[PDB]
Number of protein chains: 4
Amino acid sequence: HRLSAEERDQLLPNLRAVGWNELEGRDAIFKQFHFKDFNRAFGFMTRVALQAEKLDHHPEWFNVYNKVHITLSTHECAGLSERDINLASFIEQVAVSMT
Amino acid sequence: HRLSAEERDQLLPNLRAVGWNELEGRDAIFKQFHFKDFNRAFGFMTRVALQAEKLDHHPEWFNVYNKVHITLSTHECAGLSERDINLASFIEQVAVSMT
Amino acid sequence: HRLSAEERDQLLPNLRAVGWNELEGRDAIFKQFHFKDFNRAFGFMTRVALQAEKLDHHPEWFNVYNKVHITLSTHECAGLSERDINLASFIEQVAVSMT
Amino acid sequence: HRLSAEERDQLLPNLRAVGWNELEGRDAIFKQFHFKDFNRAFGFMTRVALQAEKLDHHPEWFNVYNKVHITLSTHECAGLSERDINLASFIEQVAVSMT
């Protein structure tokens, strides 16, 4: 349940490449989304909400209007898990849908 | 205001072009959307809810998993007003993001 | 799976008491909910919708403004299964609060 | 329309009473809600968003599972306003109905 260097070098890149970044003094990833509006931003959130419920993996996130900041870290390992990688991956399918 | 004539024949066509049929035995239009899963289905529902609530024009919709059937008629008039029209397009636009 | 009549007899009464009720041409439960406004109705849909995805069990449902008619049945067995009951239980909870 | 000294006094009370605070640093009120789960949290977020959109007054909220932080300030007039108030009150009614 803990991203080992290997895992990381294989997994991180495709997200790193899109906007995801690792944080400091905490194993977790972040990314800032900026939609056109609230309709879209909430639409996006909802879709993410559904899946997080489905997987029992929740994001630390903040929104204001059309901006949505997401932060991913798994609780047990207290760092990244495969669980962050897919949610992100997922988040991504969803985002590019709106935008 | 119970769309008149030339308008129905200005406006509707565009809607029929895209699959909007006229309802049988009611002044209404209806269309059904097929999504891949419920996740998209509901995400689509939400964007619309937000819009509906915002204009105070609420559809009649029936959902099952990944299928959403929507009916548009203005209550005030008991028929096709401009409200339906605009809602339908916003709907169309939203449809595309998921679809 | 498809409930036996012994089962139907155990789980049903409580839902029956509450307003749930068997459909005539098929093996499913029906129940029409009414709320003050859309906010509440949509708000309620959203909570079952999360739950429904959590459990991979979806309802057939219809909504107009503040009214929501929910229909449950376990497709796989082609009739009431425990899923509909579980679900139904929860739908009940959510319901009671918005009222 | 940035609330008056008289204004604040006649309004903040109740909110004040409920847990809502005024921010040092900015003309804004704040509150952190705590729920039993994400379902409720999210259901909550939803009705609110519904309203937020209705009004055209969006919140600054953060969410990490079962807790939500809300900050309200009227960008328009650089501080608290009738709006934030209103919306705030509403946030409350909705919160109550979450159990």
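To match Swiss-Prot, the residue numbers of chain C are left as they are there, and the shown ones run 6-104.
Header entry for method reads X-ray crystallography, 2.3 Å.
In case you wondered, yes, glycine gets a Cβ from its N, Cα and C as well.
Taken verbatim from Swiss-Prot:
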BINDING   C:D61, C:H62, C:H63, C:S78, C:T79, C:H80, C:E81  substrate binding site
MUTAGEN   C:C82 to R  Reduced dehydratase activity. No impact on hydroxytetrahydrobiopterin-binding
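Listed in sequence order, the same-chain residues six or more apart from C:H80 (substrate binding site) with CB atoms under 8 A from its CB number zero; the list is none.
C:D61 (substrate binding site) falls outside any helix or strand according to DSSP and counts as coil. Ranked by how many other Cβ atoms sit within 10 Å of their Cβ, the binding-site residues C:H62, C:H63 place C:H62 at the bottom. If you draw a 10 Å sphere around the CB of C:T79 (substrate binding site), it holds 20 other CB atoms from the protein chains shown.
Close to the recorded substrate site, the chain also has C:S86, C:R88, C:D89: residues not among C:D61, C:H62, C:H63, C:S78, C:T79, C:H80, C:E81 whose Cβ is within 8 Å of the site's Cβ mean position. A C-beta separation below 8 Å, combined with a sequence spacing of at least six in one chain, links C:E81 (substrate binding site) to C:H6. For C:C82 (mutagenesis position), the same-chain residues 6+ apart in sequence whose C-beta sits under 8 angstroms from its C-beta are C:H6, C:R7.
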